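J.: Sharing a structure, written as structure tokens. Questions coming.
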Amino acid sequence: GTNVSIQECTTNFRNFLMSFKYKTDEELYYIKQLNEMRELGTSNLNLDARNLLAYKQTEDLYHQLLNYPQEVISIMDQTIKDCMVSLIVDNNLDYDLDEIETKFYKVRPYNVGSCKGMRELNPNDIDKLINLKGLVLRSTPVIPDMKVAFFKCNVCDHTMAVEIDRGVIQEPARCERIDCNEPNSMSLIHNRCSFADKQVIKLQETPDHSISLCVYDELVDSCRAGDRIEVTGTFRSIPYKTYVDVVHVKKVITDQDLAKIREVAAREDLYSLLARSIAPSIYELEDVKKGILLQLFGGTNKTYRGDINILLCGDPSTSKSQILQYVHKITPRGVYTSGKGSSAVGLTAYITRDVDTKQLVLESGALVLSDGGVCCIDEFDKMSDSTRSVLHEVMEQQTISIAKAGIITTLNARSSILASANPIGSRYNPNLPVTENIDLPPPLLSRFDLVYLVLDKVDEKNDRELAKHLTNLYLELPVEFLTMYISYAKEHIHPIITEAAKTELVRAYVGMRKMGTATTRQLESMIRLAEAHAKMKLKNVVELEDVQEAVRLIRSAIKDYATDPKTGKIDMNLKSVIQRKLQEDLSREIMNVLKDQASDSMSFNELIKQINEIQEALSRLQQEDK
Amino acid sequence: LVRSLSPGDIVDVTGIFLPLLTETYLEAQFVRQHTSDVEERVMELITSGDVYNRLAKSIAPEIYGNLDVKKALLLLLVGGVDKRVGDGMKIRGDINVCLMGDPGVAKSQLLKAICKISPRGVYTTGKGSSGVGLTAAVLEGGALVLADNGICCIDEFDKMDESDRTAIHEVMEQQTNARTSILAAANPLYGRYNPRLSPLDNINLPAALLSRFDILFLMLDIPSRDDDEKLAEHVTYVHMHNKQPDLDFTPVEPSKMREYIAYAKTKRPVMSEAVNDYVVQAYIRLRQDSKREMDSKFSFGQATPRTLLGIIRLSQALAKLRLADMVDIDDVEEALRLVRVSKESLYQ
Ligand SMILES: Nc1ncnc2c1ncn2[C@@H]1O[C@H](COP(=O)(O)OP(=O)(O)O)[C@@H](O)[C@H]1O
Ligand SMILES: [Zn+2]
């Protein structure tokens, strides 16, 4: 039989429809919406199906409804019309009822509890209500299907209206007129009938493989290529192909977690803790910790994207593969790629026409699959020139335009790029300029936001610092919180640069400008990194402290202070006479200011701000008893 | 009975074999899948003693006396110890060794021997077979996937295509699964070696892949009357008699060699604080002096954390080879010995 009882279920829902609340949170849910639905000129309701698990009896209905979803929905349609009629004229709150009474309605639950996944379903689970999620790839054009058949008698012109029931066409045998009764006289007119839209949308399903979905009526063309989708429909396989008759589609934590987030947000060692906790296997590298982390935070997206990209110009023995391999896991799911093992087709796509669909179809490459996420490109120095040409438009407009035989179209591949590149030769050569140690053209090398020069020096002292860190780690914040933090930060914070932070950028950029390769590309990093720092701070505006720290980070990443302004070479070491004179001149002025004020002494905090606009110099004076 | 069968399962299935020509099929009815005994042999091995060298001496006695090289094979066959540190970060438990040398020295026989000894060994020559030898095809996995949790032996490594070597680098770095111990053999790029040139100049492979190796022994087919006299006598006796001329030594049979390696595989040695300080002291001592070796431009590679972690894996292997529950200093010194021995071939 049927688990659904016609009168029992409509009574059970009637109690739910008038008594449901979540636990001002105390207000009833649909006591408010019922009036709003009568106001609406819509033809259906997307029912808040998460309410079913939020109430006791509704979950019991769900298990009962698991095998009979159609019957209740059909009953709800009449119930909706009856609810409209009762609220309009029986409650005497409205009088516009004519169109509603004659027409037909539907209801769509959208947040039902998910099932045990696609591949885990069973032959008896066919025709049962399910809930799935996935990504839409392709869409078929509008396909009409028969609903009403129009027959005209070919000898007397009499017309009949015949409607299909359960997919059956019934040909009348004789004309229904009293006089004209010629057998088989009824004829079908193709273009006097009535049709309904049927569309097939292709979904890449990730169970709680790709499944070809199906939609009907107003649900067609509501789903388009690249849409992020959750499915509430019926798993189907009929005499046998696996497909889902989509009933509804969705186009898309505790307060204790908020307390946990705020504790890390409030503590002063926030940046220190993040570096200390992001990569246990990698020792120190404070700036590199700040670098990739700011890539994951990302800037703000306005219409101007925040896709920060980083080049690791380190020596070819520093753990950087140990990072990006680890980055691919910790980050929200992206794609791990190698420049050596990738091609222009491999990154972008292969696009071709389809006979059935009569419009372009795409086979997404590595780069496109990372749309909206993060991708890692190892062996960036070994990428083919044709493939490298793609990145120019990717890192300037996040789009790729193709114009070849029979195909002219543009795509979108908005993504973040993490790039690691060994120096030319077996090791970095500081005796040559930095731009000559990197095997990348200036047009491509300029558009990266951050370039990091990680060098390894043979120092016995620093060797023990690194060695004892690793050697004891393999004897004998968690990733769950870290991902929870990043997802929280990306979700909420959209900082806006303040007036004070804006003006400092001018002096910061001009200073690098007059030292010239300081193109306007690096000015993008002067805002992109600024927003990502405030987002980590969770401050809803970008602070000047974020601005100056990011500028310092760019300076430290490129090592400007250790780079020759003449030929671009790097100092190996990065007591001097200039240190002497500065200390001497500082000491001379301190001896005056300490006594020029109308006191024998003053606080050192005020003294520093008086002259800096020091501790060693005054300590030496104390040693000399001055 | 559904979902009792999965692809790749070696099973015994009972069913009704069912069908003017008639096609046939079977309706399954029942589905099933497919130590003191060896410890006594282990006790005999312990009774004989010299376990570290007996196994190395037992590795292909028909091959000339590359004892220090075959010792690397013993540790590679045993392998290191994996360390999932946490947060998804990984440290490989495999050992990679290269075998460079001139052609005609029959070095490929050791590749056959090691692959034969290992129960999960896959053998490969030159470029991948029809391209599908690497990665997978429309998926049918290649040699590297086939040798998962095993050993892959490659002859003429340098001749592999860029795509062939590209898949090699990912497995050498990520082990995906393609958890493999890589044993490579390659002829000199010029046909014959030139000691006056750097190893990178004499081979097609760059430093990016060679730095991923643990031990990088080089074979030089130097014509010397002294050495060749012993090797010729060694080989000519191998053809005359079905055993090596060193009849005073009784080699361990491959099954027992395999069993002890499997027995060793179960163990897990752990570092002590005494060896912990010794390892960092030896690392610092070797790294600082190795600067001169690279400055002389007459050494295979500079001392980097490849040496620190390489010894750690080798010391773990040596300790696990000795069935030791903890790592000792002599394993570290022996590991340091073999690493330093490998450089000696460049100075012939
Ligand atoms: N600072 C470091 N922290 C941890 N491991 C390191 C460090 N420097 C080198 N290593 C080790 O050296 C090896 C080299 O790997 P890596 O530098 O990531 O890529 P590549 O082998 O291409 O240089 C790795 O196994 C890594 O564990
Ligand atoms: Zn008629």
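Using Swiss-Prot numbers, chain B covers 339-357, 370-384, 394-497, 508-545, 558-729, in order.
For all residues, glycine too, the Cβ spot is worked out from N, Cα and C.
Below are the features listed in Swiss-Prot for this protein:
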- B:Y423, B:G463, B:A465, B:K466, B:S467, B:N568: ATP 1 binding site (BINDING)
- B:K466 to A: Loss of MCM2-7 complex helicase activity (MUTAGEN)
- B:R593, B:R687: ATP 2 binding site (BINDING)
J.: Quick one: of B:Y423, B:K466, B:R687, which recorded positions have a CB closer than 8 A to some CB in chain A?
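T.: So the ones by chain A are B:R687.
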J.: What's the number of neighbouring CB atoms sitting within 10 A of the CB on B:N568 (ATP 1 binding site)?
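T.: The Cβ of B:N568 (ATP 1 binding site) has 22 Cβ neighbours within 10 Å.
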J.: Roughly how many Å separate the Cα of B:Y423 (ATP 1 binding site) from that of B:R593 (ATP 2 binding site), to the nearest whole number?
T.: 27
J.: Including all protein chains shown, what's the count of other C-beta atoms within 10 A of the C-beta of B:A465 (ATP 1 binding site)?
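T.: Within a 10 Å radius of the Cβ of B:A465 (ATP 1 binding site) lie 13 other Cβ atoms.
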J.: Quiz question: given the recorded positions B:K466, B:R593, B:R687, which has the greatest number of C-beta atoms lying within 10 angstroms of its own C-beta?
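T.: Buried the deepest by this measure is B:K466.
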J.: Express the distance between the Cα positions of B:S467 (ATP 1 binding site) and B:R687 (ATP 2 binding site) as a whole number of Å.
T.: 27
J.: Take the C-alpha atoms of B:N568 (ATP 1 binding site) and B:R687 (ATP 2 binding site) and report the distance between them in angstrom, rounded.
T.: 25
J.: Using only C-alpha positions, which one of B:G463, B:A465, B:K466 is spatially nearest B:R593 (ATP 2 binding site)? These are the recorded positions in the record.
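T.: Closest recorded candidate to B:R593 (ATP 2 binding site) by Cα: B:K466.
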J.: Using C-alpha positions only, work out which of the recorded positions B:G463, B:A465, B:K466 is nearest to B:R687 (ATP 2 binding site).
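T.: For B:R687 (ATP 2 binding site), the closest Cα among B:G463, B:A465, B:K466 is found at B:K466.
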J.: Between B:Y423, B:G463, B:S467, which of the binding-site residues has the fewest other CB atoms within 10 angstroms in the structure shown?
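T.: Least crowded of the binding-site residues B:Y423, B:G463, B:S467, by Cβ count within 10 Å, is B:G463.
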J.: If you measure every Cα to Cα distance among B:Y423, B:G463, B:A465, B:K466, B:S467, B:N568, the residues said to bind ATP 1, what is the biggest one in Å?
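T.: Of all Cα pairs among the recorded ATP 1 binders, the widest measures 18 Å.
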